[PDB]
Amino acid sequence: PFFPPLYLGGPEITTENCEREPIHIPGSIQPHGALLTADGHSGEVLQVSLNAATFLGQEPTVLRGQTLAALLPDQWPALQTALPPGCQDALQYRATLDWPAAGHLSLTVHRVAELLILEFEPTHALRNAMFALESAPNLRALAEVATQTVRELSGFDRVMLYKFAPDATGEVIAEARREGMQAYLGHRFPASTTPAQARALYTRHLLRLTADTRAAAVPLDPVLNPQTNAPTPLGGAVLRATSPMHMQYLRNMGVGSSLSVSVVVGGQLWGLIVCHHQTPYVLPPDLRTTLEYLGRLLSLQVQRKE
Ligand SMILES: *C/C=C1/C(=C/c2[nH]c(/C=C3[NH+]=C(/C=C4\NC(=O)C(C=C)=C4C)C(C)=C\3CCC(=O)O)c(CCC(=O)O)c2C)NC(=O)[C@H]1C
Ligand code: NA
C-alpha cells in the first residue's frame, strides 16, 4: 500500500521506495493556477489554495466558508446541473470567466464523491491532426506523425513517444524536436523512473504536467478535506503538485516544463507521449484538451496496428 502523505506522518520517499509515494494526495498545487474545493450539495468552499488571491482577487480566509452561489452566481446553477451528486467521475464542467482585470480565467470542475474540485488558470488543425493519426499505415509512421503533430500544435521543444517494455523499462521510439537539440531516440531508462503507482494512476487519469520544475508547491488550506478529515483526491486535478522526486529528475535533465499523455492499449499503459521544454511553459488550457484528445486517438490506433 501507499505510505501516508507527509502531512499525516508518512515517510519521505527515497530510491528504496519510489513506488510507495501517494502522488495523488499531495495536499498542494502548482502556482500557475488556483484550486478550490467545495461541498457538492451546499457549495460551501471548504479548501482554498494559499495563492488564490493571485487569480481570484480575494484572500483564502475570505473565500473559505462562502458558497459558490455567492462567489460564482453565473456558474453555480450550471455546475449543479452538470455535476450532480452521484454523477460519472469523468464528467467535467468548463467555463471561461471574463471578470479578471488583466485576463480571462479558465474554470475546470470535476466531482470526486461529495467534493467539487475547481481549477482556475489564465487563458482545420484538429481535422488535419485526426486525419494524420488515423491514416498512418504502420506503427512507425503512426509514432512519427503523432510526435510531429503534437509538437506542431503545442510548441514544446521536445515531444517523444516513450514505450514500456515487459520489465517496465522504457525507450524513446520516436521524437520530434527543436532544431539542433540532441536526439533522445533509442535511449532506454530503468523502470523506477516511472514507478508502478504512477503507471497505475496514468491508466485512469490520462494527462499530467509540471509547468515550472523549479516552482514550490502551494498548500491547500486546510490540507485535509473537512468532510472526511482525510486527504483530498487530486489525481484528476491537472494543477496537482508533482512528486518531488520526479521534479528533481526533470531539473537534473535540464527540463523546465514537462507534460505527458497516456497511451492505453487493452486497459494497460503501453507508453506515454512525453513533452519537454527547456524553460518553464504553461501550455494553454485549450491545447491541453486537444492533446488529451490526440492521446485517445493515438491509443486506439496503436491498439489497431498491434
Ligand atoms: C524513487 C522515485 C523516482 C521517480 C519517481 C517518479 N517519476 C514520475 C513520473 C514520470 N517519470 C517520467 C520519466 C521520464 N521522462 C523522460 O523524459 C524520460 C527520459 C527521457 C524518462 C525516463 C515521466 C515521463 C513521468 C510522467 C510525468 C511527466 O510527464 O512529467 C512520478 C510521478 C510524477 C507525478 O505524476 O506526480 C514519480 C513519483 N523517478 C525517478 O527517476 C526515481 C528517482
Ligand atoms: Na485521486
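Just so you know, the numbers here start at 1 and follow the chain as drawn.
Method on record in the header is X-ray crystallography, 1.1 Å.
Just so you know, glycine gets a Cβ as well, placed from its N, Cα and C.
The following features are taken from Swiss-Prot:
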type	residues	note
BINDING	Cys18	tetrapyrrole binding site
MUTAGEN	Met245 to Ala (Swiss-Prot position 259)	Binds PCB (in vitro), but difference spectrum is altered
MUTAGEN	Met245 to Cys (Swiss-Prot position 259)	Binds PCB (in vitro), but difference spectrum is altered
MUTAGEN	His246 to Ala (Swiss-Prot position 260)	100-fold reduction of chromophore-binding activity
MUTAGEN	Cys275 to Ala (Swiss-Prot position 289)	Binds PCB (in vitro), but has aberrant spectral properties
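Sequence features annotated in Swiss-Prot and their locations in the structure.
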| residue | record | DSSP class |
| --- | --- | --- |
| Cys18 | tetrapyrrole binding site | helix |
| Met245 | mutagenesis position | helix |
| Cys275 | mutagenesis position | strand |
Anchor-to-anchor distance, in angstrom and between Cα atoms, for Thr123 and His124 with 8 residues unmodelled between:
21
Chain-internal residues near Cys275 (mutagenesis position), provided their CB is under 8 angstroms and they sit 6+ positions away:
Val150, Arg151, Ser154, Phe156, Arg158, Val159, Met160, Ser258, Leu259, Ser260
Take the C-alpha atoms of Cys18 (tetrapyrrole binding site) and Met245 (mutagenesis position) and report the distance between them in angstrom, rounded.
8
Let me check the 10 A CB neighbour count of the residue listed as 'tetrapyrrole binding site'. How many other CB atoms are there?
19
Count the Cβ atoms, other than its own, that fall within 10 Å of the Cβ of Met245 (mutagenesis position), considering every protein chain shown.
18
Near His246 (mutagenesis position), which residues of its own chain have a C-beta under 8 A away, given they sit six or more steps off in sequence?
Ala198, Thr210
